[PDB]
Amino acid sequence: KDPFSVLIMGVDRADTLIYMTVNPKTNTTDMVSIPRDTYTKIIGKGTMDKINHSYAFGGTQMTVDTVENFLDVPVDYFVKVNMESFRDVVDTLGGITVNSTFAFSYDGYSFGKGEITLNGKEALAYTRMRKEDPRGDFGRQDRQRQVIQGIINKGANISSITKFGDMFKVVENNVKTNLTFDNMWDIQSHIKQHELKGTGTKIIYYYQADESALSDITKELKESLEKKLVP
């Protein structure tokens, strides 16, 4: 079918936000990571705040509305994961795999560079590391995104109806979604990750996006989401 969009939320509250467009025809995937502190209007209320606080005020629906108004593109589907439960969730699946883009050591483990398989405790540690990541909190957000995408990949590669249903029964408390089967299989792990440019200021830390770069990435995502009507 035709291109759609997915908002990945990692919740604690909504400290990880990855907006992504999928074109299943041209096999393409655009993606942009929204930093936790990004200052914007929270839709439904009458306040501008850190975007990650929208979840604490209106739940999922408020967060998706805030992300839509911020990016000026619609989000069709969402995947919300409670990151504090990574362990349980990754243990309930058969463990997951991540594409670790750089090697480090943390909490007794030494994660190498490449496709590596993680159990629950390893995934939690992989995501809790902060100081030794030269990317800062974009890096931590990227590693949490990696674990969430590994969960998605693992859930999407279950062929057995029974194993999927039992898995779901356990996991649905910590993983919410409105995806279809076809779409979840579409977003399984070419790719185009995006850098949301901006500046952080301390008056009490805030982050504010480059208005102009935001306009550019909104144009990019819009064109990626278009339904072409030709003769």
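Here, residue 1 is simply the first one shown, and the rest follow in order.
According to its header, this structure was worked out by X-ray crystallography, 2.2 Å.
Keep in mind that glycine also has a Cβ here, set from the backbone N, Cα and C atoms.
Quoted from Swiss-Prot for the published mutagenesis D12 to A (Swiss-Prot position 75): Does not complement the tagTUV deletion mutant. Secondary structure at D12 (mutagenesis position), taken from DSSP and collapsed to helix, strand or coil, is coil.
When Cβ atoms from all protein chains are considered, those within 10 Å of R13 (mutagenesis position) total 15, not counting its own. Under mutagenesis, Swiss-Prot gives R13 to A (Swiss-Prot position 83) with this note: Does not complement the tagTUV deletion mutant.
What Swiss-Prot says about the mutagenesis result for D15 to A (Swiss-Prot position 85) is this: Does not complement the tagTUV deletion mutant.
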Write down the Cα-Cα distance for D12 (mutagenesis position) and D15 (mutagenesis position), rounded and given in Å.
7
Rounded distance in angstrom between the Cα atoms of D12 (mutagenesis position) and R13 (mutagenesis position)
5
